[PDB]
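Asker: Here it is, the structure, as structure tokens.
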2 protein chains.
Amino acid sequence: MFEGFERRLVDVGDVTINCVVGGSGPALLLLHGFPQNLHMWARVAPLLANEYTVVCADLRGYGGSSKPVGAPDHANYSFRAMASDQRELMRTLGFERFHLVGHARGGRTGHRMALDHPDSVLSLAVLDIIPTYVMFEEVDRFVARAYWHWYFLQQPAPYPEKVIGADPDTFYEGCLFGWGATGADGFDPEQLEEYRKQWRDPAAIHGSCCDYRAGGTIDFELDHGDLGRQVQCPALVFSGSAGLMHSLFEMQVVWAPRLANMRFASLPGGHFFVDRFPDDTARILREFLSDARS
Amino acid sequence: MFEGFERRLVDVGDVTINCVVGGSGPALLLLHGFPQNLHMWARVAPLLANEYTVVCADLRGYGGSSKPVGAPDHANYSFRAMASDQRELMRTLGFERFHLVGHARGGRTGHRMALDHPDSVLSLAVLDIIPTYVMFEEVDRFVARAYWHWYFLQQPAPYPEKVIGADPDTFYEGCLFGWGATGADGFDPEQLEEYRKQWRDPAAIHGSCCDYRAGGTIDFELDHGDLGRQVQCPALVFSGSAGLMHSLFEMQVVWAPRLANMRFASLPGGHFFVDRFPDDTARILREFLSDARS
Ligand SMILES: [Mg+2]
Ligand SMILES: [Mg+2]
């Protein structure tokens, strides 16, 4: 995987970020979600590398990046903290400005990055997410049942860590196949094994739980403070039309108040559609990035 | 435990209900909750047996009772079905009418029994519960986080069964100590060991998951259909004032429209207050039952 890409472990302050870098042209940062890592982009990234300098990075708590113990207030796993790591990564790699594509947790990281440092983000694509604020503020019995993990993963350490730790493969496969609504046949064996390595790492189990703990506290509060602000750069809301969130919310309705320049796309998959549709994901991203640059 | 009580396995139709029966006087049915069984009453029941014929029974899916495989629509684990078992148990024991005290799932079973067959229920005590309808209809980010299990346990079989099955002690201890807000020191070791036997029983893991699956579907729908009906018999709403539900809702406000003759009481414990305060639980129930009879 990632043939010809350079593998780098980059110190960005108090953490180290694992990434791969390949291609040439404008910078494009690809950020993964949960329970995955930069390997979700193993097929997409080489496709886009003919036109972009593609950086795929692991979020703090995930993959090969640092996974500090979560602070009592979860602040070291906020999307603000996660975004700072990634912006600093790009700067260290020589990129003051870059296009940003984020799935799930990476999309939330991107939204926060664009709010905190608008000048760094040339365009923003958010893949299969409803805004964090909306997820919580507009929760009902259907939303809570569909994305049950938003509540389980908030339970205080070490409870979810120990429950998950007893059988990580069962737990996380249920994330892919259940709330993730993406059938097993849609996953490439090589990429799936990279996810499995992380699933079995207790430090990653903890880091990802802390991400969710922050999600329901510090992130919710920061997002609340920013209500009414719109990201100004070109944005793409790119969903899985066979996923749970595409059907309980209208993507266009929840994102319009947050994005001044919004385009939409979807693929007929679940939350983990990038795993099943890498060529079509690259196609849609390529078109959007071209539009954004025009 | 339950010295002097008769132990009975009673066929009530398509299931067998496990129970213990002691004392003399009017019938008093005590129904447990989750993740417990009739042993939650091991200290309360002998105290009340000087004035009541006390029957402590295991709900279907729990303890020593039948635990059928859940139907696709969960209807065989509805509170209606659970109530029918217990009403028939009492009839077989010679009681057409009886006082009913239910904690949690048993309280919900009791409420449904009083709605379906009001003539059978002489008085109703509901211990540390907010009505199912309210739990779901009025869910918000706080309620969903507090009682996260209401969503996790609804996930389709066999997913929660397998997650729990990998380490039932960790999982269920987290129910007692976490959302249950009842510290370990409040549990009698003898009672705890009987809970633990059930925790490790795969048939009980499944049965209790099905209870929650019905809880969010058939039970919610049946309850919705009965909105505006009031239970007419004397009723007691009896909460743990140090528990999560007592503080997230006003017990008296959520129950008042549902109960025409309502009294309220509390003890300074969490959801599992009966474990820590058996003598005081018996005292409060005894006073209520005396008042109800008058
Ligand atoms: Mg976060
Ligand atoms: Mg039920």
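The backbone N, Cα and C atoms fix where each Cβ goes, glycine too.
Pulled these features from Swiss-Prot for this protein:
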ACT_SITE  A:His271  active site, proton acceptor
BINDING   A:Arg105, A:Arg108, A:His149, A:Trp150, A:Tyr212  fluoroacetate binding site
MUTAGEN   A:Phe34 to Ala  Abolishes enzyme activity
MUTAGEN   A:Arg105 to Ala  Abolishes enzyme activity
MUTAGEN   A:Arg108 to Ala  Abolishes enzyme activity
MUTAGEN   A:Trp150 to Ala, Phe, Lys, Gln, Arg or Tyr  Abolishes fluoroacetate dehalogenase activity, but does not abolish activity towards chloroacetate
Asker: Give the distance between the Cα atoms of A:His271 (active site, proton acceptor) and A:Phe34 (mutagenesis position), rounded to the nearest whole Å.
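Answerer: A:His271 (active site, proton acceptor) to A:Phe34 (mutagenesis position), Cα-Cα distance: 10 Å.
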Asker: Can you name the recorded positions among A:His149, A:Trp150, A:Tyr212 whose CA is within 10 A of the CA of A:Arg105 (mutagenesis position)?
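Answerer: Among A:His149, A:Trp150, A:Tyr212, the ones whose Cα sits within 10 Å of that of A:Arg105 (mutagenesis position) are A:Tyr212.
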Asker: Can you name the residues of this chain that are 6 or more positions from A:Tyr212 (fluoroacetate binding site) yet have a C-beta less than 8 Å from its C-beta?
Answerer: A:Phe34, A:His149, A:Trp150, A:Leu153, A:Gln154
Asker: Across all the protein chains here, work out how many other Cβ atoms are within 10 Å of the Cβ of A:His271 (active site, proton acceptor).
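Answerer: There are 27 such Cβ atoms around A:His271 (active site, proton acceptor).
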Asker: Non-local Cβ contacts of A:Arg108 (mutagenesis position) (under 8 Å, 6 or more apart, same chain)?
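Answerer: Long-range Cβ contacts: A:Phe79, A:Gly102, A:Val126, A:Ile129, A:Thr132, A:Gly215, A:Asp219.
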Asker: With every protein chain in view, how many other Cβ atoms are within 10 Å of the Cβ of A:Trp150 (mutagenesis position)?
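Answerer: I count 23 other Cβ atoms within 10 Å of it.
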Asker: Reduced to three states, what secondary structure does DSSP give the residue listed as 'active site, proton acceptor'?
Answerer: coil
